[PDB]
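Worksheet: the structure to be examined is printed underneath.
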Amino acid sequence: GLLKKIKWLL
Ligand SMILES: CCCCCCCCCCCCOP(=O)([O-])OCC[N+](C)(C)C
Ligand SMILES: CCCCCCCCCCCCOP(=O)([O-])OCC[N+](C)(C)C
Ligand SMILES: CCCCCCCCCCCCOP(=O)([O-])OCC[N+](C)(C)C
Ligand SMILES: CCCCCCCCCCCCOP(=O)([O-])OCC[N+](C)(C)C
Ligand SMILES: CCCCCCCCCCCCOP(=O)([O-])OCC[N+](C)(C)C
Ligand SMILES: CCCCCCCCCCCCOP(=O)([O-])OCC[N+](C)(C)C
Ligand SMILES: CCCCCCCCCCCCOP(=O)([O-])OCC[N+](C)(C)C
Ligand SMILES: CCCCCCCCCCCCOP(=O)([O-])OCC[N+](C)(C)C
Ligand SMILES: CCCCCCCCCCCCOP(=O)([O-])OCC[N+](C)(C)C
Ligand SMILES: CCCCCCCCCCCCOP(=O)([O-])OCC[N+](C)(C)C
Ligand SMILES: CCCCCCCCCCCCOP(=O)([O-])OCC[N+](C)(C)C
Ligand SMILES: CCCCCCCCCCCCOP(=O)([O-])OCC[N+](C)(C)C
């Protein structure tokens, strides 16, 4: 999921 990748960046 895309949000999980954002979460990973942040
Ligand atoms: C107006 C604001 C726009 C902000 C845009 C920010 C960039 C977003 C980049 C998102 C990249 C991640 O995509 P993803 O889930 O791996 O893609 C789906 C890939 N498959 C179909 C193979 C599963
Ligand atoms: C309504 C539009 C808002 C736009 C502004 C951006 C807000 C981003 C907030 C993102 C907060 C992180 O959420 P999360 O803990 O992973 O999600 C919990 C729910 N699920 C488990 C189903 C994913
Ligand atoms: C779905 C797209 C998401 C894009 C990413 C958005 C990230 C937004 C992060 C917002 C975090 C808010 O932190 P807060 O509690 O107010 O602390 C901040 C406190 N100071 C100002 C003193 C440093
Ligand atoms: C901002 C933070 C939100 C946190 C909650 C995330 C919940 C994720 C739910 C995921 C399912 C939502 O699929 P939808 O939009 O109906 O798909 C429509 C797709 N097409 C346009 C290709 C048909
Ligand atoms: C308006 C400008 C928009 C620019 C958007 C450019 C696309 C960005 C896609 C970012 C995808 C990041 O997540 P991921 O590939 O799962 O991370 C894997 C881990 N590393 C990042 C350390 C390699
Ligand atoms: C995924 C990494 C990015 C995280 C982005 C965090 C955005 C914070 C927005 C704070 C301002 C809006 O306050 P609220 O309506 O009570 O916010 C509820 C937000 N959460 C569901 C995440 C608790
Ligand atoms: C796939 C989603 C793409 C959209 C992401 C939206 C979030 C805002 C852009 C963040 C992209 C850069 O993050 P990064 O330099 O790796 O982390 C921040 C730097 N530290 C790790 C040192 C804290
Ligand atoms: C609307 C604007 C949306 C912008 C979304 C941008 C998402 C892509 C961020 C790419 C920023 C460049 O990362 P880099 O130095 O090559 O990776 C450093 C990664 N670590 C910190 C984990 C080591
Ligand atoms: C649609 C246009 C939106 C423009 C605004 C985007 C705001 C993005 C705010 C990005 C806030 C950066 O937080 P950060 O230091 O990486 O936090 C996480 C720190 N740790 C990794 C140590 C937990
Ligand atoms: C970009 C900032 C990432 C901060 C990461 C460090 C966590 C501690 C600071 C929490 C600040 C308030 O966060 P909130 O409104 O309850 O959202 C929570 C959304 N995440 C669960 C995805 C973080
Ligand atoms: C090619 C695409 C380019 C996308 C560019 C995305 C930019 C994302 C910005 C991420 C900012 C993360 O802040 P940081 O490293 O933890 O600094 C925080 C340091 N102070 C507390 C002293 C201010
Ligand atoms: C007119 C309305 C104006 C509202 C303006 C709101 C500005 C909020 C600024 C929020 C800056 C985000 O936090 P930061 O410094 O990147 O820390 C990221 C890491 N922590 C969440 C743990 C602190």
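Per deposition record, solution NMR.
Including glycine, each Cβ sits where the backbone N, Cα and C put it.
Under DSSP, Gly1 (mutagenesis position) is assigned to coil, being neither helix nor strand in the three-state scheme. Applying an 8 A CB threshold to same-chain residues 6 or more apart, the list for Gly1 (mutagenesis position) is empty. The mutagenesis experiment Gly1 to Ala is recorded by Swiss-Prot, whose note states: Decrease in antimicrobial activity, but no change in hemolytic activity.
For the published mutagenesis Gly1 to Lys, Swiss-Prot gives the following note: Decrease in antimicrobial activity.
For the published mutagenesis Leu2 to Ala, Swiss-Prot gives the following note: Decrease in antimicrobial activity, but no change in hemolytic activity.
One mutagenesis experiment named in Swiss-Prot is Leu3 to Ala, and its note says Decrease in antimicrobial activity, but no change in hemolytic activity. With a 10 A radius on its CB, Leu3 (mutagenesis position) counts 7 other CB atoms from all the protein chains.
Listed in Swiss-Prot is the mutagenesis experiment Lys4 to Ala, annotated as follows: Decrease in antimicrobial activity against S.aureus and better against E.coli and no change in hemolytic activity. The Cβ of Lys4 (mutagenesis position) has no same-chain neighbour under 8 Å that is 6 or more residues away in sequence.
Summarising the environment of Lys7 (mutagenesis position), the number of other Cβ atoms within 10 Å of its Cβ, over all protein chains shown, is 9. Under the DSSP three-state reduction, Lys7 (mutagenesis position) is assigned to helix. The mutagenesis experiment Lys7 to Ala is recorded by Swiss-Prot, whose note states: Increase in antimicrobial activity and gain in hemolytic activity.
Checking the mutagenesis positions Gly1, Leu2, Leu3, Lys4, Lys7 against ligand 10 with a 6 Å cutoff on the Cβ atom leaves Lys7, in sequence order. Less than 8 angstroms from the CB of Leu2 (mutagenesis position) sits no same-chain residue that is six or more residues away.
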